[PDB]
Amino acid sequence: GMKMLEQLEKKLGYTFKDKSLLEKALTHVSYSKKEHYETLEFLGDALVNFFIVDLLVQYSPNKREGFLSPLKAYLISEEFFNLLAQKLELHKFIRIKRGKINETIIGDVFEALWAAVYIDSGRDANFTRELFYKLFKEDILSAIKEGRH
Amino acid sequence: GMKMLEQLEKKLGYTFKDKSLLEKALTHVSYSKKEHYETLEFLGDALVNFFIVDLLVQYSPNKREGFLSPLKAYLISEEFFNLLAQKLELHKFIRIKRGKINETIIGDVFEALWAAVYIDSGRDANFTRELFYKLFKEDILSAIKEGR
Ligand SMILES: [Mg+2]
Ligand SMILES: [Mg+2]
C-alpha cells in the first residue's frame, strides 16, 4: 500500500536531515548526471573499509596480518557487500536507467549509502560506525568463524 | 610516560591512558615477538586511509574519482606518510633490535600509532580524526593543490 521511494531509513534506523543526500547515494549516473553517488562511494569505500577491519582486528581468533588479509578481502568484496545490501533491499531504492543495474552498482551504492549517512550525521564516525554494526555486526563475525576466502 | 614516551605524547598532543598501548605501536617484532606493532598497523592502515580520504572528499576542488585517486595514491604513499611522521620525530621512539629503522617501518609505525590512539581513546574515531587534522590537515591541504 505504501513505501516505494523510501522505507530504507526505517531499515537503517536513521532519518536523514538532508533527503537529497540519501537520494544522491542511491542515484546512478544514467539516472542523474548532476548528482549521483560517485563521490559518495569514494568516501564510502574507505569509510566502510575501516568499519570492517576494526571488527576484524577485534574478533578474529588470530591477529597476524597473514591470516587477516585473505579474510579482509572477502568482507570487503562487492559480493559480500551484496549480502549486506540484500538486508537493505537496496536494489529497490536504486535510481537507475535502463534494465542493467548489476552487482557492481549495488555494493557501490552500499558504499555511497554509508558515506551519505556519515556526512548526514555531521561527520559522526562513531555513531555511523555503530549504526553499521547494529545491522551487520552479527553477520561479519559469523563470516569470521567460518573463515571464507 | 617513562623517560622518553612523555615527549612523543607532547608532540602528538595526546597522552595515553594505556602506556603499553602506545609502546606496542612503537615496537618492532625484532624487539618483542610477543607484543609488536603488526596488528595495530593493520587497523591504522584502514584508519589512516579513512581520515585522509575524508579530507580528500571534502577539500578537493575536483570531485570526479578520476581526479581523486591519484592524489590519494600519494597521500597514502609511504613517502608522504614519512613526511608526516617527521613532524613527531617518530624514528626516535621506535623500538628495534638487530637492525635499523627504515621509511617503510616508520610508515608502518605511523599507522600503528593512530590505531593505538583510536583504541586508547575508547575507539573514538571523531577525536582521533581531529587530532590527525590538528597535526596534519595543513600539509594535506597544501599537498592536494599539487604541492610537490
Ligand atoms: Mg566500490
Ligand atoms: Mg603498513
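Heads up, residue numbers simply count up from 1 along the chain you see.
Using N, Cα and C of the backbone, Cβ positions are placed for all residues, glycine too.
Under the three-state DSSP scheme, B:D45 (mutagenesis position) falls in the helix class. Positions annotated as active site by Swiss-Prot: B:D45 (among others).
Neighbours of B:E111 (mutagenesis position), defined as other CB atoms within 10 A of its CB across all chains, total 25. Annotation source Swiss-Prot lists active site at B:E111 (among others).
For B:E41, B:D108, B:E111, the entry in Swiss-Prot reads Mg(2+) binding site, with the evidence type experimental evidence. Annotation note: B:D108 (Mg(2+) binding site) sits in a helical segment as assigned by DSSP.
The domain 'RNase III' annotation in Swiss-Prot covers B:5-122.
Per Swiss-Prot, mutagenesis B:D45 to N (Swiss-Prot position 44) is noted as: Very low catalytic activity, binds RNA normally. Around B:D45 (mutagenesis position), the C-beta neighbours below 8 angstroms that are at least 6 residues distant in the chain are B:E111.
One mutagenesis experiment catalogued in Swiss-Prot, B:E111 to K (Swiss-Prot position 110), is accompanied by this note: Loss of magnesium, alters ds-RNA binding, loss of activity.
The DSSP breakdown of the domain 'RNase III' (B:5-122), given as helix, strand and coil counts, is 81 helix, 2 strand, 35 coil. Its Cβ taken as reference, B:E41 (Mg(2+) binding site) is surrounded by 24 other Cβ atoms within 10 Å in the chains shown. Apart from B:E41, B:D108, B:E111, the Mg(2+) site neighbourhood in this chain, defined by C-beta within 8 angstroms of the site C-beta centre, holds B:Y37, B:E38, B:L40, B:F42, B:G44, B:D45, B:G107, B:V109, B:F110, B:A112, B:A115. When Cβ atoms from all protein chains are considered, those within 10 Å of B:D108 (Mg(2+) binding site) total 23, not counting its own.
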